[PDB]
Amino acid sequence: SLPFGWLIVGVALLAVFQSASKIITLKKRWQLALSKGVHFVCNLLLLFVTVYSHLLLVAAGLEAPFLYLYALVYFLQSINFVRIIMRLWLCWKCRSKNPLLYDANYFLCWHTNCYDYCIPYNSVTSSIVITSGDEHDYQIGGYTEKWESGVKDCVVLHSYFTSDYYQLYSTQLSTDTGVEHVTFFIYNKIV
Amino acid sequence: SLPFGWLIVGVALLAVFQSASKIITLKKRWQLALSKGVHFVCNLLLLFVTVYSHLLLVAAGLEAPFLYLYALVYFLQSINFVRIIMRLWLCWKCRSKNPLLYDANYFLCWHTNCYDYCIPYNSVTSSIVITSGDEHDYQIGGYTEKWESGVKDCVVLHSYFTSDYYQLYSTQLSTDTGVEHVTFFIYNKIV
Amino acid sequence: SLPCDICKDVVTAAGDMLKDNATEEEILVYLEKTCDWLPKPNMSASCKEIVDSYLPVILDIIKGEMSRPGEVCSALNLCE
Amino acid sequence: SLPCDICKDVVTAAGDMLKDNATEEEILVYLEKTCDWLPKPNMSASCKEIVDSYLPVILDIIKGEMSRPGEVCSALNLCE
């Protein structure tokens, strides 16, 4: 008593959302939000399709040769869900939704009275350079955040588990480098 | 004369590869290669499943209400294929496979007799900082590349279309900043 | 610039094919059928109000979007 | 550290359940059935040589991998 057309329509929707997801650029903030929403809808469609196909195999008594496979599909998805559970919590650690929008391994956060800056970062390095300038803005590795408040002497790189604190040593104004309207802040990792 | 179990097994394989793909980290080089391979296998499974479901709908004469939808699935996928076609070509522009491994918007390349450095980068900024040091290595925005040769006075940020050339203005050794065993190279965009 | 050629050709072709008046009637029929098969009992009023009122709005904003092939192609990373 | 608890428990449980000798026999039967239903006519020799020779190799490398729950959990970003 389960309509098979549901499996085909779910497969079609999943294919549509997978095809659309891989063609969305990640330049602007709305593009990142749209990509994340499409990925979420695709994940929901994947769960629906897997559950329905498990409910059709069990309805026809054909689940025995594939049951283990479906368990894997659940187990990995469980990890996926758990992964999402960290990301949301990571957001609360920096009070920014950037961890949801970006898939970066680490996020360099620093908090002020005005704003909570959270810029993506790839790996724990011994030094971090923040470039401020050109309305001005901060950026690291091409990742740009809007300038709202000043700069702090102690920034922190967050993963889910690790939290590495960097202290500002030197500041490079547009007099010691020649790059006009640009300031460089250099942070060193604290042991 | 088409075995429907193929649709179910393809759906199961596609679900397995989608579930596995989203749980692979992107820290090490082998992890990135494995993620790209899993994404490729997932794309192949998606094409196979969509084509087979189109061949089952047409076999039962039920393709009319869904035909347009499938066209979309093809069209977006066509764009996807075209996108891949750029990435490979982008690789040839920098003679590195990093554009395949990384999904970054731009890639900062510079070529020497020994090696062709290609480091991911998010956006075209007015200045770029390259940090060299700690066996030493180069890194930008946490993206690390192994140190093989020296540094050049003219690096270039490649997209598929754009190519922005940056010239080195200032060098910050470990005497003007205090960050030991670390050197900073500052490049400004050329108008 | 080769991908731009095909991208602009495709988007202009889409704008030209959507320029037909019968396209609007087909879209309205499809929208009615969309809530005709839905299990929601209030979907008929939802379509008959929102779709009947706002379909020409989406039709005209697609007109405005198709007048700039370069912009829509740039949004897909197929152009500048 | 809560995800690490469940991750280490799961991987140790997998190592314990795979520790059974009957698990190897079941894996060998599954491997034989894998090429038993395949359309390739040379798959029988392929299994009878490669799988029969190298199944204990994968079994023992899984042994070595399960002795370090922290490492395998770290590989999945479930731990340090």
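Numbering, chain B: per Swiss-Prot, residues 40-173, 181-237 in sequence.
Any Cβ shown, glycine's included, is placed from N, Cα and C.
What Swiss-Prot says about the mutagenesis result for B:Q57 to H is this: No effect on ion permeability. While the structure shown retains the original residue, Swiss-Prot records the mutagenesis experiment B:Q116 to L with this note: Partial loss of Ca(2+) and NMDG(+) permeability. One natural variant catalogued in Swiss-Prot, B:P42 to L, is accompanied by this note: In strain: Iota/B.1.526. What Swiss-Prot notes for the natural variant B:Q57 to H is this: In strain: Beta/B.1.351, Epsilon/B.1.429, Iota/B.1.526 and Mu/B.1.621. Quoting Swiss-Prot on the natural variant B:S171 to L: In strain: Beta/B.1.351. Swiss-Prot documents B:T223 to I as a naturally occurring variant and attaches the note In strain: Omicron/BA.2, Omicron/BA.2.12.1, Omicron/BA.2.75, Omicron/BA.4, Omicron/BA.5, Omicron/BQ.1.1, Omicron/XBB.1.5, Omicron/EG.5.1.
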What subset of the variant positions B:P42, B:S171, B:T223 has a Cβ positioned less than 8 Å from a Cβ of chain A? B:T223
Below 8 Å Cβ to Cβ and six or more residues apart, same chain only. Which residues does that give for B:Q57 (mutagenesis position)? B:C81
At the level of the C-alpha atoms, what whole-angstrom distance separates B:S171 (variant position) and B:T223 (variant position)? 14
Out of B:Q116, B:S171, which has the highest number of nearby Cβ atoms, where nearby means within 10 Å of its Cβ, if these are the recorded positions? B:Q116
Cα-Cα distance in Å from B:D173 to B:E181, with 7 residues unmodelled between them? 6
Separation of alpha carbons, B:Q116 (mutagenesis position) and B:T223 (variant position) (Å): 50
Check B:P42 (variant position) against DSSP and tell me helix, strand or coil, would you? coil
Since the record lists B:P42, B:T223 as variant positions, which of them has the fewest other Cβ atoms within 10 Å of its Cβ? B:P42
B:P42 (variant position) and B:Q116 (mutagenesis position), Cα-Cα, nearest whole angstrom: 25
